[PDB]
Amino acid sequence: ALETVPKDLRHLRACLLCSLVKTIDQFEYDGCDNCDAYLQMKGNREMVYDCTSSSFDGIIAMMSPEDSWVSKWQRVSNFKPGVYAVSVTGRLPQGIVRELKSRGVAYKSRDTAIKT
Amino acid sequence: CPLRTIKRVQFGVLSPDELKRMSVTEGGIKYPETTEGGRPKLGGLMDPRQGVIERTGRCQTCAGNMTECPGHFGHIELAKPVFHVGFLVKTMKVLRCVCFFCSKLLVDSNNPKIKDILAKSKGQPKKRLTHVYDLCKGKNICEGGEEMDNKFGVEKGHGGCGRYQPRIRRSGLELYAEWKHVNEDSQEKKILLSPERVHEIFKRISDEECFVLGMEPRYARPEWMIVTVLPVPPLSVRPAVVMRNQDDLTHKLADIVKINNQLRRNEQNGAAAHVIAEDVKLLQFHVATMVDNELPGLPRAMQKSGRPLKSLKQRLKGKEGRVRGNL
Amino acid sequence: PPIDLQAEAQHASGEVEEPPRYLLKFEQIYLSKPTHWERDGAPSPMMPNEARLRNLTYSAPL
Amino acid sequence: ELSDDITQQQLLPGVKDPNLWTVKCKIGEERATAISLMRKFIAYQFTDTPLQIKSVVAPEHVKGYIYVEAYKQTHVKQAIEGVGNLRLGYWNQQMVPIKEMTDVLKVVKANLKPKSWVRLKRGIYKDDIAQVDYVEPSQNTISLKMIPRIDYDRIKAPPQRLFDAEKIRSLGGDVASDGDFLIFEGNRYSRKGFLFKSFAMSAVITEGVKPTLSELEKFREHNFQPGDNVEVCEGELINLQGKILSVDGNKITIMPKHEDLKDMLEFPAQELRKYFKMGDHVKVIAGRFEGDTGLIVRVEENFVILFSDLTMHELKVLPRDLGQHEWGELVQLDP
Amino acid sequence: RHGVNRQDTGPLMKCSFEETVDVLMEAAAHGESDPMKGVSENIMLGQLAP
Amino acid sequence: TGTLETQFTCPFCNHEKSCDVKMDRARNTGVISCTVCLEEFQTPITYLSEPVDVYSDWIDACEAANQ
Amino acid sequence: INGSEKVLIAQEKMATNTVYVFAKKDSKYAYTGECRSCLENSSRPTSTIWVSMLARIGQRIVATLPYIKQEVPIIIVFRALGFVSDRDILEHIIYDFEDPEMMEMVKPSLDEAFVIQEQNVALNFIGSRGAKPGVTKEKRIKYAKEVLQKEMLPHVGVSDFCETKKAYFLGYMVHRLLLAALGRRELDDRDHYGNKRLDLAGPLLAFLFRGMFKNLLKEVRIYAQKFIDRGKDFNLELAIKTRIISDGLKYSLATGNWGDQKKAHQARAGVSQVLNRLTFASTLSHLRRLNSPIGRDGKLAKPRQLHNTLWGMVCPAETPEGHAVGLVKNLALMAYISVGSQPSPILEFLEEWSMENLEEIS
Amino acid sequence: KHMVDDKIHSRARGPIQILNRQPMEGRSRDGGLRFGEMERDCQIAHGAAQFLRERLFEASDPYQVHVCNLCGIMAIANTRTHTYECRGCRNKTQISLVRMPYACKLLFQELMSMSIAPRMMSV
Amino acid sequence: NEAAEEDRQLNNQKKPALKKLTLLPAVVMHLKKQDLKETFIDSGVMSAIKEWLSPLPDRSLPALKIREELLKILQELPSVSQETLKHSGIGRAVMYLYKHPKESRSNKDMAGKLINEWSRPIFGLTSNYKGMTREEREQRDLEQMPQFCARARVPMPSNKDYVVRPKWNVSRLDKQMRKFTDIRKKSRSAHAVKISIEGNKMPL
DNA sequence: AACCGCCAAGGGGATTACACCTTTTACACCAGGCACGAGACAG
RNA sequence: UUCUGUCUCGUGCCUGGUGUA
Ligand SMILES: [Zn+2]
Ligand SMILES: [Zn+2]
Ligand SMILES: [Zn+2]
Ligand SMILES: [Zn+2]
């Protein structure tokens, strides 16, 4: 349902775990739809800016993530339908990446881009 | 400097290396703009090295007056090669005489009938190509592929690659290759012949074979018929009116520079081959219309002023052209 | 043909909406005499000869 | 530990996957279109004619189209039907071939993070290379290391050179010094002789910098031309000598100089170096003496020393480098 | 044009009458030389014709 | 107005100009085959029948069957 | 216009709503029953139909319908109009069956159309050649029905049930083609002035103004669309771009190019000329000048020759002696060009006299 | 209206066209009468080759260009310092000056812009 | 193999490794022979190409021409089986160039497409769209199935998604005409040698 | 295993359709055109 | 045994219309 699609295309940021793109106030108010039990970024901005980045390239509007090639290549097939970034730059801080490993979630770098 | 009279002239296709060497605009022309404000750009279409622009001014390259310096040539290094309209029919003939994939002539130069052509056409290349081309009509395989030519230390066959030849067809300004017999079940029967693919094919033609095709490599080597370095004419050939209002050639060159920039940029930032193909489709149109704007079928290039541009061919069209109207 | 405009459905309610449509019908035509307005908008009948001298276009508003 | 690329080859598209079809959108409205196409999909997904499309890709590097993935082309269409910015790409969508699909989600290196290198575009800082040190958590303004180009109100009714904090304190103005820390002329934050004032995000461009070694010292396009004698200095063909034929960006075609090798060879410009022999006549085309000419009198691996023909001086140069009056103007010389 | 352009005369003479451009392209592609012996070639240049 | 079409988009795989029409004027039958997905349809023709009529019979059979 | 006196030269053109059987010898047609059809005073462009007979068991008659990519046998067009039996079709062509000479000439066309009988099949046959390939059977048939109703022979009427009148008019065009082919009636002459009409300043300006006004409504459409898609209210006073008519009219009257400036190279030139104020007789004659749209440099003498039909209408002596000789004409002293009037008063009077309406008669 | 004073026209080195540098056209433009092709043919029939040469070169558009003896392409010619060079040959000598009409210079330059080398092989 | 070994010796001597680059034309001109590609692959060409693509003792890449032509050849040598790639190591030798920083972007694209082309069979994928059978598409299409005017208005093509595939809807005169055509031909005033009237198609 | 015949292909030839170029010399005047919407930053 | 003359060949273009031999 549409609560997951960007309200306005101003101030858009991509989650950095699942690359879902929403407006800054959408994350702040409702949180990230795919990744909440391992990151807990609902109710504050400090965690939001630590994990979630505004520097992303392209958007892929995923309508049927279950049945799509673009969803497979991108490792979003098991996520909720929504707008995703093609590539988000950055890395998590050296706290949650350790917590995630401790919790059995293998943090893999969403920086898909090739360098020069 | 001694006075001289033209005892002879010789026509030839300008080699891309010849152009880059004679051109004064080092590095090519990059900027669509003429003046960055007050002064002319050194790498734009109003480059002062490319002859003088203002009366009672001086050419940087030769210090000659407006009435004394010839216009010095410049060049645009095209991102992707493009066909040359006016040489396209000729490229189609050469491309149908040489075997695709390996560029050997489809009829060996040792063949008796070719020897006859060469024996009877000494100094008549135009007629030579016509006759050898008439031999390479009924030839849909590059014969002799069954034999190793170099013995590697262990009468002569054609020594071809054995590949079935495509029949090439023209669709306005684009060339297509069509295979009726395929070499491999995986090979596609119909491909768009990019000018880059025809450049690869012409580069491999040996100098002996292209003499057979009636093209002396000293003056008209076949790969030079593909535009890969575009000669920008000087300001003397495309002067600007002042009341500056630019000439039709400057406007076409502005478009060519714009797309050339966009295209090389799409290459550098790794755009998909289909983006490039749709972009080369535009660069090709503009280079073609800069020489021939009376081309059939394609939309005539028009300035938003509501009038068609007057290309280099139009400047030589006929009556009121350079030859008839000025010489 | 009278104008029929139908707004592009934006789907913001998340449902298939019935976008508003606009109708305009041009009716009676009126044409006044040829008139010249000074740059300040003051109305005057424009004489052909004035038009001929001032390079105006002798026309009437529709 | 299986490598990342090998585990990646597994995901590639095949004939059995939903094809990725190009559409045509209004430039800069590709993102607004793709998102509105999400709202369209959502609105129809429960009705009797749900949209048969899987994903809509709107890359940032492209400018002109979004791509709709659907099993059968006509599915792309029913989605884009009535959609305005995509009205232009309604009549035809080109299937990006299965081998030119992975390179749609291709990204080549946004880039707004500390310890990075950025360039300025507008204002007085034209084409200036800078470095980002820290970013404010509010993301309102960003701190940069730069060199000023202002005159300080004396030339008005300049090149790049390092700032100094003593020749500026005498012209006047509200100057406040507290040791190595200085403040002046509208909070010009300074410390240990260096400026640390913040920049406006619209004026600074992050991508397309690619810094050189010279920048590393503050805080390689070759001079090759056809006719140059060169020697290969790197790679498989080291010590091969040849003459340049053509120069195309950083690609150089050379004719090898051996009775045994007649064919043209192409090398990237990083792999060649000019070379000379005593007695060659050469012109300096760069550096400290650009425009001077002379005969090479001695050659060393480090440099060539040449005798300037007219000014008659010895002049050391690197192998890599080889309006006051007008013609006829009257000059006094002695009184 | 179909008769005289096919004559083995110089490219400039041909170019002076119909099909002016294509004949010059044809000569360029075939590397053809013009002997500068006819009235038209010497007239295109600023030479005293024979 | 213009020239009549002779190559068509396969109504199943939608590949453009992939379908061609063979007209067996002797057995009074037209055969259409997708050179991509190899789908085929055959319909009775007459001397007036043109490729556009065969393609139409294919479309009419598809439009009738997909109900 | 801008202080320049401009005169609209009267442009002659072929008389609409009339049948002309020509013989384009250099073609595959022995005869061509041309008819260029134009609804009423009501404006839209004229659409033209051609009922030709092939040159060459032989002498098949084919109609070239508007928007239909191929020639259609006229018998198929009659079946498409709903006249399925051959007797009924021929009743609209061969008014007197006692004429074996004329009937023997229609047999080749009845033969060619033997494989199609039901109306929907003829409509389908016409549709598949008009509509784009992927159109469904219903839309394709319905489209052929609309082309025959609204596009073929508009002057006959475009209402819901004009198909019987259209069958009679199309039958008359075939009957006349047969007459010409049999030689019972002489071919039509393109230079006979009874077959010509002059577009004076009125129909000339109406031709522009129709285009501009349609453009003006294009702009109100795109402007209001920009406002109403956003849910706001579009103010029409801003939507009307006044300039389109004003500068449109003015432009073509100023340059003489009779068409939209965006496509100037495609439209007629010199329709509006600077009035010749050198001598009063030149001013008077320039205001009385007729122009033939025939392209200059044309070798044909017939369009330039003083046709007998010009007697008393066009001056037999005043024509430029240059390249425009005979194409540019001048009105005779008492030559009047009809301004036009609606036919309804006449039709009413005819209906009250003993005229059988075409739809009622056996 | 055809009065002679509105028709009488004479010229002797008036203004020149900016493109082809030939006498302008028109009486108000102080133009020169066109020496058309039919006139060229009339002088050819006369055998007056020097008058023909004068009319079509000396009295219309006299021009000089420097050509490379090795390639016939027009070379760079700095007359102020008498240094002449043919970029491409890099000979900087073995260059020669040819008298050819400005329109002919114009033409060979338009031919290079189509990638045609009208090599002026004077030697 | 002799050429590549001699280039290793020359590279150790810090001389230009010309032997491979000198033989390259002769090799490329033969690897293109369609009638021999099976013989070439089965004779161990992949091993030799791996040797030529492999970096030299100083870990420099081979001559640019060698990479350009051998990568292009490999694209034109598709019959290579999985066991051939695994045994020859040509896969490693191209993945190496694809990763290598001194490789040019065009060669990286060729190596990238080669790696995709060669890995697809490992995963059973294929990129030839004409390679999927008719029944496979028909089945997949069922698998993907869900739950006024004054002038004639041009109708637009049906956008309907066709799922279901429809069942099919299923001389004495020319002998005399040929005889008359032959009589016409026989009556012609032909000549033994066709004289070129205007010089066109003049022989020799 | 040999020779007579029909079958298939080669190739050279023949006949039909679409593409391209050309269309007289000069000479005077006139008038009109010559792109424009619109969005981002600085005293 | 206060000065001071110091100025020398500028330029639209395309398209269309009418007219002259
Ligand atoms: Zn997330
Ligand atoms: Zn100069
Ligand atoms: Zn071959
Ligand atoms: Zn030279």
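Following Swiss-Prot, chain D shows residues 160-268, 271-318, 335-396, 416-518, 532-544, kept in their order.
Per deposition record, electron microscopy, 4.0 Å.
The backbone N, Cα and C atoms fix where each Cβ goes, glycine too.
For the domain 'KOW 1' (D:273-306), same-chain residues at least 6 beyond its ends with a Cβ under 8 Å from one of its own Cβ atoms are 337, 371-383, 385-386, 388, 392, 396. The domain 'KOW 1' feature in Swiss-Prot is assigned to D:273-306.
Among the features that Swiss-Prot reports, domain 'KOW 2' is placed at D:420-451. Tertiary proximity for the domain 'KOW 2' (D:420-451) is limited to same-chain residues at least six positions away from its ends with a CB under 8 Å from its CB atoms, namely 460-472.
The feature domain 'KOW 3' is assigned by Swiss-Prot to D:472-503. Under 8 Å from some Cβ of the domain 'KOW 3' (D:472-503) lie the Cβ atoms of residues 419, 425, 509-518, all in the same chain and six or more residues away from its ends.
Using a 10 Å Cβ-Cβ cutoff, D:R246 (mutagenesis position) registers 15 neighbours. As a published mutagenesis entry, D:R246 to A appears in Swiss-Prot alongside the note: Reduces the affinity for Pol II elongation complex; when associated with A-247, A-249, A-250 and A-251.
In Swiss-Prot, a mutagenesis experiment is listed as D:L247 to A, annotated with the note Reduces the affinity for Pol II elongation complex; when associated with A-246, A-249, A-250 and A-251. Under the three-state DSSP scheme, D:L247 (mutagenesis position) falls in the helix class. Sequence-distant neighbours of D:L247 (mutagenesis position) (same chain, 6+ apart, CB under 8 A from its CB) are D:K183, D:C184, D:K185.
One mutagenesis experiment named in Swiss-Prot is D:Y249 to A, and its note says Reduces the affinity for Pol II elongation complex; when associated with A-246, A-247, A-250 and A-251.
D:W250 to A appears in Swiss-Prot as a mutagenesis experiment; the accompanying note says: Reduces the affinity for Pol II elongation complex; when associated with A-246, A-247, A-249 and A-251. Less than 8 angstroms from the CB of D:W250 (mutagenesis position) sits no same-chain residue that is six or more residues away.
When Cβ atoms from all protein chains are considered, those within 10 Å of D:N251 (mutagenesis position) total 12, not counting its own. Quoted from Swiss-Prot, the note on the mutagenesis of D:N251 to A is: Reduces the affinity for Pol II elongation complex; when associated with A-246, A-247, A-249 and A-250.
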Practice task
Give the number of CB atoms, excluding that of D:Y249 (mutagenesis position) itself, located within 10 Å of its CB.
Solution key: 15
Completion exercise
For the domain 'KOW 1' (D:273-306), the DSSP helix/strand/coil residue counts are 0 helix, 16 strand, 18 coil
Fill in the blank from the handout: Residue counts for the domain 'KOW 3' (D:472-503) under DSSP, helix then strand then coil, are 3 helix, 14 strand, 15 coil
